[PDB]
Amino acid sequence: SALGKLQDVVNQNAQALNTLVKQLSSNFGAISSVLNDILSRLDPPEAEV
Amino acid sequence: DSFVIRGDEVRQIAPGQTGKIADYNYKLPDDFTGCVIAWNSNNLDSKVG
């Protein structure tokens, strides 16, 4: 536990990157979290919305 | 642009619309700017035969 100062930087960087990557799995109000699903099921006028 | 269509197909004359007449006969751009005017012509374009 002597090297906590150096380990913390790595831990925070890894957590930030993991959170950024995991943010792609949210709808944000849309029907689906993958745009391929939207573009292959609905017409442009609300697919673009 | 002027033409004559069926009564049920007037809703298909609009940007981002899919249907029998929009796909194969007359297609409107998605960024269309302008006006659409439509009126019934059962008095001149109808014959008993």
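The residues of chain B that appear here are 398-446 by Swiss-Prot count, in order.
Cβ from N, Cα, C; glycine included.
Feature annotations, courtesy of Swiss-Prot:
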type    : residues    : note
VARIANT : B:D405 to N : In strain: Omicron/BA.2, Omicron/BA.2.12.1, Omicron/BA.2.75, Omicron/BA.4, Omicron/BA.5, Omicron/BQ.1.1, Omicron/XBB.1.5, Omicron/EG.5.1; complete loss of interaction with host integrins
VARIANT : B:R408 to S : In strain: Omicron/BA.2, Omicron/BA.2.12.1, Omicron/BA.2.75, Omicron/BA.4, Omicron/BA.5, Omicron/BQ.1.1, Omicron/XBB.1.5, Omicron/EG.5.1
VARIANT : B:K417 to N : In strain: Beta/B.1.351, Omicron/BA.1, Omicron/BA.2, Omicron/BA.2.12.1, Omicron/BA.2.75, Omicron/BA.4, Omicron/BA.5, Omicron/BQ.1.1, Omicron/XBB.1.5, Omicron/EG.5.1; May enhance affinity to human ACE2 receptor
VARIANT : B:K417 to T : In strain: Gamma/P.1
VARIANT : B:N440 to K : In strain: Omicron/BA.1, Omicron/BA.2, Omicron/BA.2.12.1, Omicron/BA.2.75, Omicron/BA.4, Omicron/BA.5, Omicron/BQ.1.1, Omicron/XBB.1.5, Omicron/EG.5.1
VARIANT : B:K444 to T : In strain: Omicron/BQ.1.1
VARIANT : B:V445 to P : In strain: Omicron/XBB.1.5, Omicron/EG.5.1
VARIANT : B:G446 to S : In strain: Omicron/BA.1, Omicron/BA.2.75, Omicron/XBB.1.5, Omicron/EG.5.1
Under 8 Å between C-beta atoms and at least six apart in sequence, can you list the same-chain neighbours of B:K417 (variant position), or say none if there are none?
B:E406, B:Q409
Between the variant positions B:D405, B:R408, B:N440, which lies closest to B:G446 (variant position), Cα to Cα?
B:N440
If you draw a 10 Å sphere on the Cβ of B:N440 (variant position), how many other Cβ atoms land inside?
6
In all the protein chains shown, the tally of other Cβ atoms within 10 Å of the Cβ of B:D405 (variant position) is 9
Quick check: of the variant positions listed here (B:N440, B:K444, B:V445), which one has the Cα closest to that of B:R408 (variant position)?
B:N440
DSSP output for B:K444 (variant position) maps to coil
Among the variant positions B:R408, B:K444, whose Cβ has the fewest other Cβ atoms within 10 Å?
B:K444
